[PDB]
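**Q** Quick one: the structure is below, and I'll ask about it shortly.
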Amino acid sequence: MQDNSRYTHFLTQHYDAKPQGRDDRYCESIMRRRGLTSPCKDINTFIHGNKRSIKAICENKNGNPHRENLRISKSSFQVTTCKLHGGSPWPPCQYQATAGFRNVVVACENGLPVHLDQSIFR
């Protein structure tokens, strides 16, 4: 299958297979590692677990159509939302971690997730 730049970016921005701790320091480190700190991204959620379950959101296997050309997963995922605190847009970026467990909303292209809808984690 063709490479998809937006799928690759989705993984960088929104996937962490096997996370350490899922506390504030986890968020502060991973947001730096994934290139999300210049400027500090205000909110960002990572999905955990295997990738095949996330990809399957794009199919009937693990998703349903949602709103205007989004998809909502049938399964629930372990997730961690990183929320910026402090009032400055610029590093150092301090984050509060909120771990969760629920279904997720994505957009897909050619069977691959290319966007995470952050609204459900705000």
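Along the chain as shown, residues are numbered 1 onward.
Including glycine, each Cβ sits where the backbone N, Cα and C put it.
Residues or ranges marked as active site, proton acceptor by Swiss-Prot: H14. Look at Swiss-Prot and you will find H115 tagged as active site, proton donor, backed by experimental evidence. For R22, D23, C82, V104, the entry in Swiss-Prot reads tRNA binding site. One mutagenesis experiment catalogued in Swiss-Prot, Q13 to A (Swiss-Prot position 36), is accompanied by this note: Slightly decreases binding affinity for RNH1. For the mutagenesis result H14 to A (Swiss-Prot position 37), the note given in Swiss-Prot is Abolished ribonuclease activity. does not affect binding to PLXNB2 receptor. Among the mutagenesis results in Swiss-Prot, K41 to Q (Swiss-Prot position 64) has the note: Significantly decreases binding affinity for RNH1. The residue drawn here is the original one. As a published mutagenesis entry, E109 to A (Swiss-Prot position 132) appears in Swiss-Prot alongside the note: Slightly decreases binding affinity for RNH1. The annotation that Swiss-Prot gives for the mutagenesis experiment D117 to N, H, S or A (Swiss-Prot position 140) reads: Strongly increased ribonuclease activity.
For each feature listed, report its degree of burial, its nearest neighbours and the pertinent distances within the displayed model.
**A** Sequence-distant contacts of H14 (mutagenesis position), defined by Cβ-Cβ distance under 8 angstroms and a gap of at least six in the same chain, are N44, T45, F46, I47, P113, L116. The secondary structure of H14 (mutagenesis position), as reduced to three states from DSSP, is helical.
Cβ environment of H115 (active site, proton donor): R6, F10, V106, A107 lie under 8 Å away, each six or more residues apart in the same chain.
DSSP assigns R22 (tRNA binding site) to coil, not to a helix or a strand. Long-range Cβ contacts of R22 (tRNA binding site) within its own chain (separation 6+, distance under 8 Å): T80, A97, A99.
Counting Cβ atoms from all protein chains shown, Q13 (mutagenesis position) has 18 others lying within 10 Å of its own Cβ.
The C-beta environment of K41 (mutagenesis position), restricted to residues of the same chain at least 6 apart in sequence and closer than 8 Å, consists of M31, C82, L84, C93. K41 (mutagenesis position) falls within neither a helix nor a strand when secondary structure is assigned with DSSP, and so counts as coil.
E109 (mutagenesis position) falls within a strand segment according to DSSP.
If you take the C-beta of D117 (mutagenesis position) and look for same-chain residues 6 or more apart in sequence within under 8 angstroms, you find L70, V104, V105, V106, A107.
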**Q** Largest pairwise Cα distance, Å, within the listed tRNA binders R22, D23, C82, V104?
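**A** Greatest Cα-Cα span of the listed binding residues: 20 Å.
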**Q** Please name the residue among the binding-site residues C82, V104 whose C-beta has the most neighbouring C-beta atoms within 10 angstroms.
**A** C82
